[PDB]
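Read the structure below first, then the notes.
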Amino acid sequence: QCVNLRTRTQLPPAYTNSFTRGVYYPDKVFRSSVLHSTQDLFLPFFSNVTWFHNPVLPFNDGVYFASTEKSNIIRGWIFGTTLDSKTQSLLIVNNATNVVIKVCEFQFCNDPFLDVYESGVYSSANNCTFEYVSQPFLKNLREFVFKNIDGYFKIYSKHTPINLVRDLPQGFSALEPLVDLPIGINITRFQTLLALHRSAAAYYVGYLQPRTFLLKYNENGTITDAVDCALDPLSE
Amino acid sequence: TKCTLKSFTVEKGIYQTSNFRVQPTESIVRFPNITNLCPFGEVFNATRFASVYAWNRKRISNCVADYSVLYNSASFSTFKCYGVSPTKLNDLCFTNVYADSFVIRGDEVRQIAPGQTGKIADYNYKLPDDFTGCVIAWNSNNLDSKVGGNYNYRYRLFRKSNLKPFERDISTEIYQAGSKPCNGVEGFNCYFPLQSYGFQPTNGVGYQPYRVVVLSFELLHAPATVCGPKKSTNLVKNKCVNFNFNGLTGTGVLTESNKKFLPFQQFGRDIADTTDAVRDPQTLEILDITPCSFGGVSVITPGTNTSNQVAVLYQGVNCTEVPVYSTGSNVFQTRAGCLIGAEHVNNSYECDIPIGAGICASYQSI
Amino acid sequence: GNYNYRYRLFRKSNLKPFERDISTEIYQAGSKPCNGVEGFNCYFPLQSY
Ligand SMILES: *[C@@H]1O[C@H](CO)[C@@H](O[C@@H]2O[C@H](CO)[C@@H](O)[C@H](O)[C@H]2NC(C)=O)[C@H](O)[C@H]1NC(C)=O
Ligand SMILES: *[C@@H]1O[C@H](CO)[C@@H](O[C@@H]2O[C@H](CO)[C@@H](O)[C@H](O)[C@H]2NC(C)=O)[C@H](O)[C@H]1NC(C)=O
Ligand SMILES: *[C@@H]1O[C@H](CO)[C@@H](O[C@@H]2O[C@H](CO)[C@@H](O)[C@H](O)[C@H]2NC(C)=O)[C@H](O)[C@H]1NC(C)=O
Ligand SMILES: *[C@@H]1O[C@H](CO)[C@@H](O[C@@H]2O[C@H](CO)[C@@H](O)[C@H](O)[C@H]2NC(C)=O)[C@H](O)[C@H]1NC(C)=O
Ligand SMILES: *[C@@H]1O[C@H](CO)[C@@H](O[C@@H]2O[C@H](CO)[C@@H](O)[C@H](O)[C@H]2NC(C)=O)[C@H](O)[C@H]1NC(C)=O
Ligand SMILES: *[C@@H]1O[C@H](CO)[C@@H](O[C@@H]2O[C@H](CO)[C@@H](O)[C@H](O)[C@H]2NC(C)=O)[C@H](O)[C@H]1NC(C)=O
Ligand SMILES: *[C@@H]1O[C@H](CO)[C@@H](O)[C@H](O)[C@H]1NC(C)=O
Ligand SMILES: *[C@@H]1O[C@H](CO)[C@@H](O)[C@H](O)[C@H]1NC(C)=O
Ligand SMILES: *[C@@H]1O[C@H](CO)[C@@H](O)[C@H](O)[C@H]1NC(C)=O
Ligand SMILES: *[C@@H]1O[C@H](CO)[C@@H](O)[C@H](O)[C@H]1NC(C)=O
């Protein structure tokens, strides 16, 4: 039932500044009022993050995703390498009630969209291996971090109430771990899912690099401040 | 003291002989409540089983399987495990399981085995020599066999070649033994490869229908997800014991803590990477760990030349868990530890044999 | 065929170095006690060549 559209969804690929966003808890250890230095994959401070106002983008080591969501327009994500039945493909969709995660050799069309009048963006669903159902993920800022290391898919998330107009605010907010998948795939590209009825989508995408950070833990074990060591000499 | 000093005489002084530590009492292991059992019920209690050449294949992953109940069942005639012992299967585990279920003859139960040949072994299902797993076979004469003949069950009999391991053939092509061509009609040199089973209630043991399920385990590089439940036990407090909290092992005394973990951590460390707090996977409460006491022991003597009685000092040890020198004489508790053998007086003299914290001992008794 | 050569097949625990065991007793493989009677989950530990 999937057909190509007429107009090209050429969202303007602008650039903007990351500031101090994209910090997540690296493990499940409790620390109280202490400074801890750790080396891992992070988003560099004051980086160049791409802004879209639905192309295929590379995955690289990890992905930082941000949405200035108004009334839940974004719905899901697709992951894979060949994006067909030749190789395993991953699908995540947050519908009105639950979240569904599937790992199958789907047969996607050339333009995915959820549609409203559940899943009909794939002609076939063969050799399904992993299935998962859980509670929903989602004028709000929705921040997500996706990583894939040694057969494990890590998803971190955070929600923020913001009143600023366009760009990312100046502040600090650590990202808590959300979901782990014990599945081994070699994803290299990914795609975004919109439930656009047949009748304008702003989000931000950034990449990750390995580096060292310094984190401060308060009395209650919450990360309140961080320092990027690979920056101006004062930070070092 | 003499043995450590390697002499038969000792002069007046204080010497450090050995150490002392509290031994652990018992062990405790904790684990989550255990859920998501593997669905073995619908396989071994299935109403119907497919044919031998159309064996049902089932994938098992992401669940916990209890093989103890399967092993303890006495209703199964044959339970043969080759790769591993069934008793130890509950400990080790692999990444996925393949189940092949079908029905065969009673006399053909040993066809499906490594290094075995036969009609089924060469035309319906083949098992490799290096196969690892288990086979469970049990009689189904009372259910599968029919008074009118259970002709629904069939088996492959004719094929030019044999079957590869883990290979299924369901082809209905008219087998041509000879060189005479047949246009889909069986003739002198053409026969139907499939033959129907004729089970009857009064047939005899060996020809009766037998339900057979073969379980194979595979260990692809993806993490293992299916194997036995992790047994747990109760917990104790205020006693130096060794613990295995969700795979984190260590010894010490467990107490109730007032720390407030944030809802996703599992344990905490203060500094220098030493764990101090844990969370039990069942009650979901924060416990505090303290290393149970230890310290050195020292002896105070007035010299072998003078007398032969001594005093014993345990360094940095509370005078509550000392243990022939368990009770002995009057026992003194000092800021330097605990002391047994000497007597506390109210006077004050010059210091002969230093002890610590502003106090010392001498020989009068000591 | 030679059948004078037999080897152990089941044991309660592993053998110590330079240890010899010659006892031939039924093995209680299952939880059900054999009580010295061979039956289900009860086997002779010596197997021939
Ligand atoms: C939103 O997603 C949930 C989760 O998949 C849907 O609930 C399932 O719907 C299917 C439809 O056949 C049922 O088979 C499942 O039993 C349902 N599961 C649960 C837990 O309810 C739900 O229908 C979806 N709703 C919409 C509007 O798409
Ligand atoms: C369909 O799924 C099966 C298993 O679910 C795949 O079989 C695996 O293929 C890989 C490819 O090399 C092997 O390494 C594994 O040993 C196979 N067995 C497993 C994982 O149990 C099969 O490849 C899939 N088909 C397609 C077209 O992808
Ligand atoms: C850290 O934890 C402490 C301990 O609970 C929090 O202090 C409480 O704060 C609330 C509201 O701020 C008060 O109603 C309680 O009376 C406080 N408890 C005590 C013992 O004073 C504190 O708010 C938490 N957060 C920070 C940033 O310190
Ligand atoms: C098939 O069903 C029977 C009938 O319930 C199961 O046998 C039960 O096994 C449990 C296991 O401890 C016993 O407590 C029950 O007393 C048994 N019932 C009877 C009537 O004997 C059998 O386990 C099932 N097979 C599976 C689950 O594979
Ligand atoms: C694990 O299972 C235990 C056993 O049921 C759960 O403990 C129960 O907790 C409720 C909560 O008030 C009590 O009312 C019950 O009396 C407890 N059970 C027993 C036997 O005392 C525990 O909550 C479970 N935990 C998880 C994380 O599943
Ligand atoms: C040795 O242990 C005992 C008991 O654990 C300690 O006695 C406690 O001392 C505290 C502090 O004064 C009191 O609050 C408790 O009520 C005492 N408990 C008992 C049972 O008397 C004793 O202080 C310890 N020794 C040292 C040197 O601290
Ligand atoms: C981000 O990239 C754009 C184009 O690549 C560039 O014009 C802009 O200056 C960059 N911003 C930085 C480096 O902060
Ligand atoms: C992904 O592909 C690369 C190269 O094609 C290969 O080396 C790797 O093993 C693959 N991983 C998975 C999980 O398929
Ligand atoms: C102690 O030593 C002195 C000299 O070193 C000696 O005269 C005396 O007998 C000794 N005391 C004994 C052996 O009890
Ligand atoms: C003498 O010492 C004992 C303990 O050794 C003490 O209980 C007592 O009060 C002391 N008496 C005087 C007069 O100091």
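Note that chain B carries Swiss-Prot numbering, so the residues on display, from first to last, are 299-621, 635-675, 691-692.
How was it done? The header gives electron microscopy, 2.9 Å.
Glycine too: its Cβ is placed from the backbone N, Cα and C atoms.
Here is what Swiss-Prot records for this protein:
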{"type": "MUTAGEN", "residues": "B:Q493 to Y", "note": "Reduced host ACE2-binding affinity in vitro"}
{"type": "MUTAGEN", "residues": "B:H519 to P", "note": "Increased resistance to human covalescent sera neutralization"}
{"type": "MUTAGEN", "residues": "B:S673 to A", "note": "No effect on O-glycosylation by host GALNT1"}
{"type": "VARIANT", "residues": "B:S371 to L", "note": "In strain: Omicron/BA.1"}
{"type": "VARIANT", "residues": "B:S375 to F", "note": "In strain: Omicron/BA.1, Omicron/BA.2, Omicron/BA.2.12.1, Omicron/BA.2.75, Omicron/BA.4, Omicron/BA.5, Omicron/BQ.1.1, Omicron/XBB.1.5, Omicron/EG.5.1"}
{"type": "VARIANT", "residues": "B:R408 to S", "note": "In strain: Omicron/BA.2, Omicron/BA.2.12.1, Omicron/BA.2.75, Omicron/BA.4, Omicron/BA.5, Omicron/BQ.1.1, Omicron/XBB.1.5, Omicron/EG.5.1"}
{"type": "VARIANT", "residues": "B:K444 to T", "note": "In strain: Omicron/BQ.1.1"}
{"type": "VARIANT", "residues": "B:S477 to N", "note": "In strain: 20A.EU2, Iota/B.1.526, Omicron/BA.1, Omicron/BA.2, Omicron/BA.2.12.1, Omicron/BA.2.75, Omicron/BA.4, Omicron/BA.5, Omicron/BQ.1.1, Omicron/XBB.1.5, Omicron/EG.5.1"}
{"type": "VARIANT", "residues": "B:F486 to V", "note": "In strain: Omicron/BA.4, Omicron/BA.5, Omicron/BQ.1.1"}
{"type": "VARIANT", "residues": "B:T547 to K", "note": "In strain: Omicron/BA.1"}
{"type": "VARIANT", "residues": "B:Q613 to H", "note": "In strain: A23.1"}
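Features per Swiss-Prot, on structure.
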residue : record               : Cβ within 10 Å
B:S371  : variant position     : 13
B:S375  : variant position     : 13
B:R408  : variant position     : 13
B:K444  : variant position     : 16
B:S477  : variant position     : 6
B:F486  : variant position     : 9
B:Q493  : mutagenesis position : 14
B:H519  : mutagenesis position : 8
B:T547  : variant position     : 11
B:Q613  : variant position     : 16
The recorded positions listed are B:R408, B:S477, B:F486, B:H519, B:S673; by CA-CA distance, the one closest to B:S371 (variant position) is B:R408
Which of the recorded positions B:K444, B:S477, B:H519 sit near chain A? With a CB under 8 A, the answer is B:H519
Nearest by Cα to B:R408 (variant position), of the recorded positions B:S375, B:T547, B:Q613, B:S673, is B:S375
Nearest by Cα to B:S375 (variant position), of the recorded positions B:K444, B:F486, B:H519, B:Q613, B:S673, is B:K444
Neighbouring CB atoms within 10 angstroms of the CB of B:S673 (mutagenesis position), all protein chains considered, total 14
